[PDB]
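Q: One structure, pasted below without further comment.
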Amino acid sequence: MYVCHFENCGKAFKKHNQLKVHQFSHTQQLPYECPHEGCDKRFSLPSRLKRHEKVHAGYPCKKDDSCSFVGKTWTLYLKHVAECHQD
RNA sequence: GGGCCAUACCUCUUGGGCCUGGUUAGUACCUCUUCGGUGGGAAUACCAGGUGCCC
Ligand SMILES: [Zn+2]
Ligand SMILES: [Zn+2]
Ligand SMILES: [Zn+2]
């Protein structure tokens, strides 16, 4: 069990990444920063940063075997599907 | 149409994907270590909640 030792706090968490998540509130700064070249986004949780990393990985089409499009963001893939795989 | 880049989608059900909490577990595994200590950190299984926001 990992405990916050902020003044008069004493809150306890199952895992240290949750403890770091909690202390980020007292500090009012975000712990999980994107390390990609040219990026500066920061997130409240590791899973949220992990999800953000998918933005740099892209969103490749799989609606058809003869497709090859990769979207720079989740929206661009969803918009591509509606236009290129409507039926 | 743009920004955040799925709590956004998928499927039509109290479901999948993604998100959060309690348990298995900060255990197993892995970095550094004068072995006192340090940082990251599962899988597999069980239970509960959530399903876009801004211009
Ligand atoms: Zn605290
Ligand atoms: Zn980034
Ligand atoms: Zn396509």
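Numbers here mean position along the shown chain, with the first residue as 1.
Note that Cβ sites are derived from N, Cα and C of the backbone, with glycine treated the same way.
Record note (Swiss-Prot), mutagenesis A:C9 to S (Swiss-Prot position 134): No effect. The unchanged residue is displayed. Quoted from Swiss-Prot for the published mutagenesis A:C61 to S (Swiss-Prot position 186): No effect.
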Q: If you count Cβ atoms within 10 Å of the Cβ of A:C61 (mutagenesis position), leaving out that atom itself, what do you get?
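A: Its Cβ has 16 other Cβ atoms within 10 Å.
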Q: How many Å separate the Cα atoms of A:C9 (mutagenesis position) and A:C61 (mutagenesis position)?
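A: It is 48 Å, counting Cα to Cα.
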Q: Taking the Cβ of A:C9 (mutagenesis position) as centre, how many other Cβ atoms lie within 10 Å?
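A: For A:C9 (mutagenesis position), the count of other Cβ atoms within 10 Å is 13.
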Q: What does DSSP say about A:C61 (mutagenesis position): helix, strand or coil?
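A: The residue in question, A:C61 (mutagenesis position), is coil (DSSP, three-state).
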